[PDB]
Each structure stands twice: as C-alpha cells, then as structure tokens.
Protein chains: 2
Amino acid sequence: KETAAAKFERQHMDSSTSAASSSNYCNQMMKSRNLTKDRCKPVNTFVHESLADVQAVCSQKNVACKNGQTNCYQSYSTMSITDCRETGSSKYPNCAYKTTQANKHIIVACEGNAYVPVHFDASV
Amino acid sequence: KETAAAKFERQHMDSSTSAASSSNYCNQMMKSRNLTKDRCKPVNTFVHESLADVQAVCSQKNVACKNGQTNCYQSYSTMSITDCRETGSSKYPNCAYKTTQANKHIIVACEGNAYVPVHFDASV
Ligand SMILES: [Cl-]
Ligand SMILES: [Cl-]
C-alpha cells in the first residue's frame, strides 16, 4: 500500500536532474522507479523541479481534469519535464521507451490535507 | 452519428488561425464547435496546422496511448496548439474556459483506412 501522494512522487518527480540526460533517460528511469516491474507502464511524465515547486502547483490555477473533476491545477509557469512513452518495438519484460524532453505547464490533481499532488493529468 | 474522423476534425482542428487570438479564444471556439451544447467539455485541444499536417502524424512515430493501445503517433515536430480547460468558475450553460497557447508535439490515435486521426491523446 503506497499513499497516493507517495505514488505521485515516485512516478513523477525527478528533482535530481535539470533535464533528460540522453535518449536512454526513460528506459533507465522507468526501470528504477519500478514502473516496469510486472508490466510496462505505457506513458509516464517526470518533472524536473523541486518537490516544493511541484507541490505549490496545488495553490495555482484551478482548472478541470480531463476526467471532469475539479481538483486539478495548472502551474503558472513552465517546468522542465520529460515524457516517457513505450515504443511500438517494446514488449514486457523488455520494456522500450522514447524520451521527449520539454518545458510545459503541468496540470496535477490534488487531494488530501496536506493537500498535495496525487495524479499527473497533463502538461501544456 | 458522426464518423470518428469527422469528430476529431471538429473537436481538434483549427487551421484558420496560426495561434490563439486572445484569452477568449476557448470560450468562442468551444461554443462554435458545439462542445458546450448539452454539457461543458472539460478539456479540449485545438491544433493550428493544416489538416494535412495533422493527418500525416499517422505515419510518424508509433508510440503507446495513455490507455495502453498501440495506434498512437507522436508528431516529429512541434505544432502550434491551444489547450482549452474549464475554469473553477464555469457552470453549464455558462461555460468558462482558460486558453493556453503553446507549441508541442501532438500525439494522436489513428484508425480506419483511410487511416486518419480519431482521438487526441496528448501533447508533449
Ligand atoms: Cl503521466
Ligand atoms: Cl483534448
């Protein structure tokens, strides 16, 4: 059992690097964050900002989530992020990922109190 | 009954402008594309490129869809796009939208043959 807040940190936070390293960043990160354990997670985004900057997004712009809920927030500024998506030539347990580095606003759903990010909804 | 291809064109294509006009672009577009008819669509992206450039994305990078399917493609280049998302101060039939203009790769699911975009999966 992992708290929803802890799961968000593990799947989406990468404060140790300013941006994706090389084309192998995703294969390495998806593996060490245990996102390739029983299955290959198809899509996952990593945010390269402090945990505190990502958490502050829960007090930023209140916007709707793609699912219609209203506890999503879009960051006022763009953040360094890296999208990891399985390549068509990927097959569990030999997971393969395309790394796409970019700067975009992130939108996250927040919940609990402490009111922290619990789901990565999208980047803009 | 609208074909899936026709629905994608109507919800996501805006080849008539190079980029979102002003902060009211989304209120105007979501209304005239009939996305505010019986309900307020919570999130919707418009692509400002030709229909032909968007359709060519179906022969570009084959990547997985957030849902795990494998018929998604990410465009090799960034495209002018505009994200429209309901503000927390939006309530049907007085739909309210935040307009966020940006340049990102788009990822779309393609299907049918003619093999054309049928769903906007995400932008990167
Ligand atoms: Cl994600
Ligand atoms: Cl959309």
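The numbering of chain B matches Swiss-Prot: 27-150, in order.
Looks like X-ray crystallography, 2.1 Å, at least that's what the header says.
Each residue, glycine too, has its Cβ placed from N, Cα and C.
Look at Swiss-Prot and you will find B:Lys33, B:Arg36, B:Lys67, B:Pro68, B:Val69, B:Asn70, B:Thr71, B:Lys92, B:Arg111 tagged as substrate binding site. Annotation of the mutagenesis experiment B:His38 to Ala in Swiss-Prot: Loss of activity. The annotation active site, proton acceptor is assigned in Swiss-Prot to B:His38. Listed in Swiss-Prot as a mutagenesis experiment, B:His145 to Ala is described as follows: Loss of activity. Under the heading active site, proton donor, Swiss-Prot lists B:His145.
Spatial neighbours are here defined as Cα atoms within 10 angstroms of one another, and by that definition B:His38 (mutagenesis position) has no neighbours among the binding-site residues B:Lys67, B:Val69, B:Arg111.
The secondary structure of B:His38 (mutagenesis position), as reduced to three states from DSSP, is helical. With an 8 Å limit on C-beta distances, the recorded positions from B:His38, B:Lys67, B:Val69, B:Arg111, B:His145 that reach chain A are B:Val69, B:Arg111. The Cβ neighbour count for B:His38 (mutagenesis position), using a 10 Å radius and every protein chain shown, is 19.
Here the C-alpha separation of B:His145 (mutagenesis position) and B:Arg111 (substrate binding site) works out to 17 Å.
In terms of local Cβ density within 10 Å, B:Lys67 ranks first among the binding-site residues B:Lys33, B:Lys67. In the three-state DSSP assignment, the secondary structure recorded for B:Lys67 (substrate binding site) is coil.
Of all the recorded positions given, namely B:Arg111, B:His145, the one with the smallest number of surrounding CB atoms inside 10 A is B:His145. Reduced to three states, the DSSP call for B:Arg111 (substrate binding site) is strand. Shown in sequence order, B:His38, B:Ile107, B:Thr108, B:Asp109, B:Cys110, B:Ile132, B:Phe146, B:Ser149 are the residues of the chain, 6+ apart in sequence, with a C-beta less than 8 angstroms from the C-beta of B:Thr71 (substrate binding site).
Reduced to three states, the DSSP call for B:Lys33 (substrate binding site) is helix. B:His145 (mutagenesis position) falls within a strand when secondary structure is assigned with DSSP. In this structure, none of the recorded positions from B:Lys33, B:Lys67, B:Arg111, B:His145 has a C-beta falling under 6 Å of any atom of ligand 2. In sequence order, B:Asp109, B:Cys110, B:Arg111, B:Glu112 are the residues near B:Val69 (substrate binding site), counting only same-chain partners six or more apart with C-beta under 8 A.
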